[PDB]
Amino acid sequence: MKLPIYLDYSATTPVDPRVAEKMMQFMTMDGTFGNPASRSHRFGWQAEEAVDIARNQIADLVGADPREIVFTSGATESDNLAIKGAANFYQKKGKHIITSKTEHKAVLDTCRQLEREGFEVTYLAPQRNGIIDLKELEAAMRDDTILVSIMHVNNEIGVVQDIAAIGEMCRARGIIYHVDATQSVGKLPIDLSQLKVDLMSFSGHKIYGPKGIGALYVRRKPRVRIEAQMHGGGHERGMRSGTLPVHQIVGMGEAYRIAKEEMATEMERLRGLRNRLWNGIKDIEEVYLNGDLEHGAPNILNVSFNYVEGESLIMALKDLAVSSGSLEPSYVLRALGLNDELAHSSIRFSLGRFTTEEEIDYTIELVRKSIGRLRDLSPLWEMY
Amino acid sequence: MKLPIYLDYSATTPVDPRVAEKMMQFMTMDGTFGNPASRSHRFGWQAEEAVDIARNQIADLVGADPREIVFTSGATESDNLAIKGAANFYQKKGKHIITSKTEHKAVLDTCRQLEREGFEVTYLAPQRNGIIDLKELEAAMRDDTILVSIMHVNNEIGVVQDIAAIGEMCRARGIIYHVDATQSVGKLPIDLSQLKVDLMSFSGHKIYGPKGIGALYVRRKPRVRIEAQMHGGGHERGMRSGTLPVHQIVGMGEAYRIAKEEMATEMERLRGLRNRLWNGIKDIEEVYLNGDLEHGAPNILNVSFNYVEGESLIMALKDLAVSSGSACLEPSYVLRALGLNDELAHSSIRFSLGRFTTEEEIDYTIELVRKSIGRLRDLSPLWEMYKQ
Amino acid sequence: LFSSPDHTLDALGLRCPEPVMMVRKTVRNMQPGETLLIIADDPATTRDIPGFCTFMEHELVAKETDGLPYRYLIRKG
Amino acid sequence: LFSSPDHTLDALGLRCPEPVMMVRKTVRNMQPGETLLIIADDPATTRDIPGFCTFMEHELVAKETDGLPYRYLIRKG
Ligand SMILES: *Cc1c(COP(=O)(O)O)cnc(C)c1O
Ligand SMILES: *Cc1c(COP(=O)(O)O)cnc(C)c1O
């Protein structure tokens, strides 16, 4: 294969060639470059048709109605829109919000802004395996609790939350439930016609779509409402104003179409490679799996390596393009209870559509002799 | 030529072939598809380099420093960011904002949102050539005035505001000045090292870049600060969080580079084509120029046709891809701000030119307008009334 | 003339841009030549639906806009 | 070792990601082989500047980080 080997699909993925060649047809003069807001001519009407096709492809993946799909600039905005939008709309019912310590920054920082605006937020600590204890969640809920935000798949450790149960808990108490599904979309099955989720965020560049585009699911029945954060013409049915980037939208739709198609087979292959990689390193003396092997995403493997200096670990695996989630170490691992040194020598392996058996075996061997020769030079390992 | 003829560059422009050529290199596996935030490997570091190049290309166009450039999802966001960001940061000094009734929705709607948040906003009526009277602007300013937002070039009638003068008025009183330059960028010369503008918004798809990308200039000296409206990691120096769309940013940068280069020549050519169009229809009996021919953008021509039913006008000129500014129903809020009655505003056409516009297309347009207005006025009971 | 529609679409209660959104999706899952009865009460549909026909190459068979609810017979081009 | 720099760069007062932003730009209008003296007091530069050299294929001639201000001599590769 080629070097370095890309094992950072969770940071972003390459745009699928099929997705890319679709986008190319909605940019230049002899393409559908029109503005989907120009109602007086066909350049705009045809651009709107492409937008609608992509809107339905996105909806079909998550089992929603196209009218529930609101286009954003990405998952960051979607998380901001959902949380701030619901928090502001339902503040007359209360101002208390519940979330998790291991949520993506888009969620955590949004909640922090809301605290500065008078809202009260509870950040729940997860279990050692990353799972939220639903009884601790229940104990946090109150009369004035209006909103809960807990992600489907964790982007660092890949742990899967029980969003169905959480939805049941929320709906029963009239609490709005938001789910950040940026990592789960196109990986774990999602059906909003069954799920009791009110708001759900997803992106494009995590499932081989382009960066700079995303969407927000807003439940139509029972009707959920939000206050727009982006003003200027009341586009997206009053929920997100601005020109619709057709080429981006088309790319995201096409990506969601392909996902629905190759989902079952691809995720089998992924967790197959995922188990192949863990089996190949699990017998190294002092390594630790962060998350859950049996109910984690099929594409993420977060492993901690003991008695090795973190800085040098990332250099020893120079042949791999991975992530440590880091001067300061991952706030997610810190939340799990990892001491700062252990968190620094933790590697997040994320697999994808181009990952092969060959690359995994090469990775397994690289890890074996890297950890071995690092612990040789390690005064740290000598004391162990 | 081909049909229909595209004369709606103000709504959006086609992506330049060179621009799309560059964008396609930052997408797939064999390109630079990396995340500019991945500091642990090369995929991230070289995507970040491309972002920097495009960031300097954008800054060089408007005579700013790259550190003053904040990437957004478009001009709408930039307008929201600037206005809400400044209003919130400087609210201890006052809660009064001033703007124009002819501003783009992104500015107007953002202001109404701040109004329901406790802010007080003054919407100034323009003179009927579109120009804001600076004396009425000054009369609106107060102790508690923290922010003024007045656009460079109007997107519907193309009128140019004296942003330098407005900047002087603002800086002298310690008032933040925001300019929406979405329509003026790459069309009128801009130098922030001279201009007294604190915040300026621009886009990509108005200047042959791709939709879904934009930027907000935030003045570095004298330092101007704003509250971020998008949270999640404090990217863009804490002013706008979220992943950086490399291919988009590269496209906008390449477009701004091309702009700086072909600006002087292209604008003279468009100014010529614009004058060619007006001179070919100005002698029609009851037509009216909406704006200012001598200090209006070189690319926009808004004309009113009297004593014809507006609905049929758009249908008669179906060979042309234009705009009336109508909303959805009712007519352009910019035109009725100028004072046009609903009927006249309905029968107004905004011709906007671009770098694909030919003399051949303009002469076709001239003939079509002459022929169509004459044809409609014959069937028009309204016109019969005028002839008496 | 509204007697033999192949498909029906209850768009009552829907407001722009929803009516046309539903029309777009329904017309896409239709065979070329089939008909769709559209029932709506959004005043904008008097403009939007014929516009959908003009700019999207479809045929507007018959409309009813002189009272509520409106009725539009569309034949997929 | 710091005596013969072709170009200088006062990055004092700058904070990540600014210092590296200014380095990218300055290195861009530099001839391959010329040297740049970077003065900085941003702690992050101790990591970021050699990182700029590693991932951008440039050569770090000499660093000085035992106090303020820091000093980095790079040679355009
Ligand atoms: C990547 C990611 C986001 C951010 O998505 P963007 O479109 O890049 O802003 C949010 N949440 C999770 C879990 C993510 O993995
Ligand atoms: C088009 C336009 C905008 C909006 O630009 P987007 O990038 O599409 O959001 C804002 N202001 C003016 C004057 C415009 O012409």
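The numbering of chain D matches Swiss-Prot: 4-80, in order.
According to its header, this structure was worked out by X-ray crystallography, 2.4 Å.
Placed from the backbone N, Cα and C atoms, the Cβ positions cover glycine too.
Residues or ranges marked as active site, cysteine persulfide intermediate in Swiss-Prot (evidence: sequence analysis): D:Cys19. As a published mutagenesis entry, D:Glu21 to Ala appears in Swiss-Prot alongside the note: Decreased binding of IscS. Looking at Swiss-Prot, the entry for mutagenesis of D:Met24 to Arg says: No binding of IscS, 50% modified tRNA produced. Looking at Swiss-Prot, the entry for mutagenesis of D:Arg27 to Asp or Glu says: No binding of IscS, 19% modified tRNA produced (for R27E). A mutagenesis experiment is reported in Swiss-Prot for this position, D:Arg31 to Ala, and the note states: No binding of IscS, 30% modified tRNA produced. Swiss-Prot documents D:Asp45 to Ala as a published mutagenesis change and attaches the note Binds IscS, 56% modified tRNA produced. D:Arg50 to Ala appears in Swiss-Prot as a published mutagenesis result, with the remark: Binds IscS, 67% modified tRNA produced. According to Swiss-Prot, the mutagenesis experiment D:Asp51 to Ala carries this note: Binds IscS, 67% modified tRNA produced. Quoted from Swiss-Prot, the note on the mutagenesis of D:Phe58 to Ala is: No binding of IscS, 67% modified tRNA produced.
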Distance [Cα-Cα, Å, rounded] between D:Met24 (mutagenesis position) and D:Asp45 (mutagenesis position): 13
Candidate with sparsest Cβ neighbourhood (10 Å radius) among D:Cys19, D:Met24, the listed recorded positions: D:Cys19
For D:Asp45 (mutagenesis position), the one of D:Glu21, D:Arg27, D:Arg31, D:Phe58 that lies nearest, given that the mutagenesis positions are compared by Cα: D:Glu21
Distance from D:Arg27 (mutagenesis position) back to D:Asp51 (mutagenesis position), taken between C-alpha atoms, in Å: 12
Number of Cβ atoms other than its own within 10 Å, given for D:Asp45 (mutagenesis position): 20
Shortest C-alpha distance to D:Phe58 (mutagenesis position) - which of the recorded positions D:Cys19, D:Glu21, D:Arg27: D:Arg27
Sites among the recorded positions D:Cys19, D:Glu21, D:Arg50 close to chain C [C-beta, under 8 Å]: none
Of D:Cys19, D:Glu21, D:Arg50, i.e. the recorded positions, those within 10 Å of D:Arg31 (mutagenesis position) when Cα atoms are compared: none
Mutagenesis positions satisfying Cβ distance under 8 Å to any chain A Cβ, from D:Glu21, D:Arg27, D:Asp45, D:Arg50, D:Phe58: D:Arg50
Most Cβ neighbours inside 10 Å, all chains, among the mutagenesis positions D:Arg27, D:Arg31: D:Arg27
Other CB atoms, at most 10 A from the CB of D:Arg50 (mutagenesis position): 13
Cα distance (Å, whole number) from D:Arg50 (mutagenesis position) to the residue listed as 'active site, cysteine persulfide intermediate': 11
Around the Cβ of D:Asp51 (mutagenesis position), the count of other Cβ atoms that are within 10 Å: 19
Distance from D:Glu21 (mutagenesis position) back to D:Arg50 (mutagenesis position), taken between C-alpha atoms, in Å: 14
Length of the line joining the Cα atoms of D:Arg27 (mutagenesis position) and D:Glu21 (mutagenesis position), in Å: 10
DSSP-derived class (H/G/I helix, E/B strand, else coil) of the residue listed as 'active site, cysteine persulfide intermediate': coil
Recorded positions, contacting chain B; criterion Cβ under 8 Å; candidates D:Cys19, D:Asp45, D:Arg50: none
